[PDB]
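Below: one structure in structure tokens.
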Amino acid sequence: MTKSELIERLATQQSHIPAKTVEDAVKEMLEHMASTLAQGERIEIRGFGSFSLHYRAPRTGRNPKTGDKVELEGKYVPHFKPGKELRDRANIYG
Amino acid sequence: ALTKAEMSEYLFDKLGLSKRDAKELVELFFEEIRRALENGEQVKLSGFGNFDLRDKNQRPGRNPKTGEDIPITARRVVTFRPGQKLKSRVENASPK
DNA sequence: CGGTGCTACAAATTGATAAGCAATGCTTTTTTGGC
DNA sequence: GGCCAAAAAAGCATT
DNA sequence: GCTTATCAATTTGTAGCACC
């Protein structure tokens with residue numbers, strides 16, 4: 001399910017909420033979550049999950065193709081932890 | 001941290017939706033994602049990232065307190081693979 | 001609009017197993033803006 | 001909403 | 001080829017948000 005497909009589905013279901021509105025809303029919500037993380041702040045959606053940032057220490061890395069070294073500055077990368085409800089509804093195995 | 005209430009609020013302000021619609025929309029947004037996931041479908045949100053499902057076999061685990069060895073029962077988990085665009089937006093972020 | 005009780009959530013334990021990644025050119029997929 | 005070409009983004013290699 | 005994440009059970013302080 002892509003972002004556009006997600007907008008479709010939401011639109012199809014709701015027959016009282018305009019498709020264009022659903023589109024602007026999703027895009028806006030995603031943009032809101034992205035800038036939220038960029039500002040170094042967490043996203044906590046109870047039952048769905050939470051987004052936070054993990055630090056990566058500077059490190060001498062490598063161009064996996066050439067083998068040439070590359071000096072890597074420390075940084076932050078995204079991290080998602082699925083919430084209980086989401087963990088369960090997704091886990092088909094017992 | 002960002003919460004549905006705050007997301008609802010932005011939809012209300014920035015898009016002048018009714019507080020009613022701004023609330024249900026946020027809820028549906030996440031709900032639709034959980035749904036596609038519980039049906040075993042991958043979710044790819046361009047500009048943000050993908051929510052992928054992985055089936056993990058059983059493996060050795062234990063009780064961190066006591067130390068009693070316990071197996072980590074097999075399961076299907078949800079992983080999030082941030083995209084490049086998002087990754088770039090967050091690399092120099094400074095934890096507020 | 002606002003108070004709040006329920007509880008998911010975060011964190012911190014150990015240690016075997018699994019997932020992810022540095023650079024980057026080329027290919028593929030998705031989105032975009034016009035009709 | 002559909003179609004199209006262009007552009008953005010992701011995917012692949014291996015990542 | 002090396003670094004980081006996953007996960008077990010239990011406790012304990014915190015906070016999302018449904019429901020009034």
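Any Cβ shown, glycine's included, is placed from N, Cα and C.
Straight out of Swiss-Prot:
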type: MUTAGEN; residues: A:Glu44 to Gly, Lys or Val; note: Altered DNA-binding specificity
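Any idea what these are sitting next to in the structure?
Mapped onto three states, the DSSP output places A:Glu44 (mutagenesis position) in strand.
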Below 8 Å Cβ to Cβ and six or more residues apart, same chain only. Which residues does that give for A:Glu44 (mutagenesis position)?
A:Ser50
